[PDB]
Amino acid sequence: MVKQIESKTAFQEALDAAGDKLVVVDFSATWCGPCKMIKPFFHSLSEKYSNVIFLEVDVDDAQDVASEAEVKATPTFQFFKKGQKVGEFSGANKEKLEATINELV
């Protein structure tokens, strides 16, 4: 499914429960409108790819984790694995997520 990150504490334990499988992340903005209409797409992958771990960070409630990756352009997606960043990109191209997932699949 998905997991809402409230701070960096849950972010670390999240990568711990992931183990070694892929772990994508979704940095959106609730206070924002357009950067919010793209959540039914990312969260939809949760049930389409039960073999992948999807997270959900809020640059307003979890601004602590957003400052780590320095996200200055939402929405943004990051590819983490074994707790190591291996890929990432920013852009409201929800369709790109498909070709991207087949990148580090």
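We count from 1, first residue shown onward.
According to its header, the structure was obtained by solution NMR.
Placement of Cβ uses the backbone N, Cα and C atoms for every residue, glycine included.
Look at Swiss-Prot and you will find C32 (among others) tagged as active site, nucleophile, backed by experimental evidence. In sequence order, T74 are the residues near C32 (active site, nucleophile), counting only same-chain partners six or more apart with C-beta under 8 A.
In three-state terms derived from DSSP, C35 (active site, nucleophile) belongs to a helical segment. The active site, nucleophile annotation in Swiss-Prot covers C35 (among others), and the record cites experimental evidence as its basis.
In Swiss-Prot, a published mutagenesis experiment is listed as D60 to N, annotated Loss of pH-dependence of dimerization. In the three-state DSSP scheme, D60 (mutagenesis position) falls into the coil class.
Cβ packing within 10 Å was compared across the recorded positions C35, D60, and the lowest neighbour count falls to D60.
Residue pair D60 (mutagenesis position) / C35 (active site, nucleophile) shows a Cα separation of 13 Å.
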